[PDB]
Amino acid sequence: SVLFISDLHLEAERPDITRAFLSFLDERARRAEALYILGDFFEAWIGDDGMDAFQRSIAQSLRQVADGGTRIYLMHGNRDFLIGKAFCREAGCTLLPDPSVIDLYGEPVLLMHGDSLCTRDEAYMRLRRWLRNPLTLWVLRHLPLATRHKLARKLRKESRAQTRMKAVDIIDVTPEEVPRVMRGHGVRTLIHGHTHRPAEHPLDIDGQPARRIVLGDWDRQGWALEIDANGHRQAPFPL
Ligand SMILES: CCCCCCCCCCC[C@@H](O)CC(=O)N[C@H]1[C@@H](OP(=O)(O)O)O[C@H](CO)[C@@H](O)[C@@H]1OC(=O)C[C@H](O)CCCCCCCCCCC
Ligand SMILES: [Mn+2]
Ligand SMILES: [Mn+2]
C-alpha cells in the first residue's frame, strides 16, 4: 500500500502532533511501500540552512523509515516551499515538484499541495507569484537567518489576519480549475491538501467520472489516505 498525508504543520510547540506523527511512522509508514507528504509538513521553513534541532529530529525520523525500504516523497506546500536537497538527503526522501503525476497501481494520479487551485483569492495568487519568483528566492536566501524568521513571522501574521476575513469559497479551490488542471495532466484522480477540508469529490471531466481526494490537516486529529491495488480509505485517528 501507499500512504498520503499533508498539512501537519509540525513545530516544536505542538508535541501532540509530533507524537501522533512518529507513532504513525512506526505503525503504518514502515509497512507501506511509499509515503507521500503533500505540503505543509512543517509550520514554516526559511531554508535548509536554518534547520533547528526539532526539524533535524523530524528528518532523522523520516530517514529511519526510508532506510527500512519505504520510499518517501515530499512535496512543497505554501508553508515549506523552501525545503531543499540538503533536507531531503538527511531525511532520505525524494523532493517531488508541484505538480507531479505518479503511477499508482497502473493509474496516472495528479498530486499537488492544492493552493495553486485557489485562483479566486487574488491577493494570495499575487503573493504566491511573488514568493516563488526566482528573484524573490534569490534575495530571500541572502537574508540572515534571524531576519528570515522575522519575515516569516510577518507573513504568518498577515496571513492569519487576512484569512479570517475571507469567505470559504475564496479560500477553497476554484471549482472549474479542478477539471481544467486534471484534464491538462490527463488524469482522472487528483490528490491534494492545503484546504484542510478532508473529503472525496466526484466530478465529470469530458463526460468521464473523476475524483479529487483532499487530505486532512492534523490540528485536532491525525489523518491518512491509504491506497492499495484493491481500494482506498482516508480516516482520522486521535493525536
Ligand atoms: C525566506 C524566509 C522568510 C520568508 C519566507 C517564509 C515562508 C514561510 C511562511 C509561510 C506564510 C504563509 O502562511 C502565507 C500563505 O501562503 N498564506 C495563505 C495560506 O494560508 P496557510 O495558513 O499558510 O495555509 O492559504 C490561505 C488559504 O488559501 C491564504 O488565505 C493565505 O494567504 C493570505 O492570507 C495572503 C494574504 O491574502 C495577503 C498577504 C500579503 C502579506 C504581505 C506582508 C508583507 C508586506 C510588507 C510591505 C511593507
Ligand atoms: Mn496547511
Ligand atoms: Mn497550505
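Residues 2-240, in that order, are what chain A shows, numbered as in Swiss-Prot.
Cβ coordinates are placed from backbone N, Cα and C, and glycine is handled just like the others.
In sequence order, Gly40, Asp41, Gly78, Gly194, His195, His197, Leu216, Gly217, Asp218, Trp219 make up the list of same-chain residues 6 or more apart from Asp8 (Mn(2+) 1 binding site) whose Cβ falls under 8 Å from its Cβ. For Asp8, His10, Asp41, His197, the entry in Swiss-Prot reads Mn(2+) 1 binding site, with the evidence type experimental evidence.
In the three-state DSSP scheme, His10 (mutagenesis position) is classed as coil. Same-chain residues at least 6 positions away in sequence with a Cβ under 8 Å from that of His10 (mutagenesis position) are, in sequence order, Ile18, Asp41, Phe42, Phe43, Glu44, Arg80, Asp218, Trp219, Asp220. The mutagenesis experiment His10 to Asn is recorded by Swiss-Prot, whose note states: Does not bind to Mn 1.
Taken from Swiss-Prot, the feature Mn(2+) 2 binding site applies to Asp41, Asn79, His114, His195. Under the three-state DSSP scheme, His195 (Mn(2+) 2 binding site) falls in the coil class. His195 (Mn(2+) 2 binding site) is surrounded by 26 other CB atoms, counting those within 10 A of its CB over all protein chains shown.
Close to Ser160 (substrate binding site) in the fold, though at least 6 residues off in sequence, lies no residue with a CB less than 8 Å from its CB. As annotated by Swiss-Prot, substrate binding site applies to 79-80, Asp122, 157-167, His195.
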Which of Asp41, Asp122, the listed binding-site residues, has fewest other Cβ atoms within 10 Å: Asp122
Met166 (substrate binding site) CB neighbourhood, other CB atoms within 10 A: 7
Check: same-chain CB within 8 A of Mn(2+) 1 site center, minus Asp8, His10, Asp41, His197: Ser7, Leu9, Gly40, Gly78, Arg80, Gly194, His195, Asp218, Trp219, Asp220
Binding-site residues: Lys158, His197 - member with fewest neighbouring CB atoms within 10 Å: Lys158
Cβ-based neighbourhood (8 Å from the centroid) of the Mn(2+) 2 site, residues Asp41, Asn79, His114, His195 excluded: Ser7, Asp8, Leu39, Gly40, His77, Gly78, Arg80, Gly115, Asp116, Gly194
Alpha-carbon spacing, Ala162 (substrate binding site) to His114 (Mn(2+) 2 binding site), which is rounded to whole Å: 22
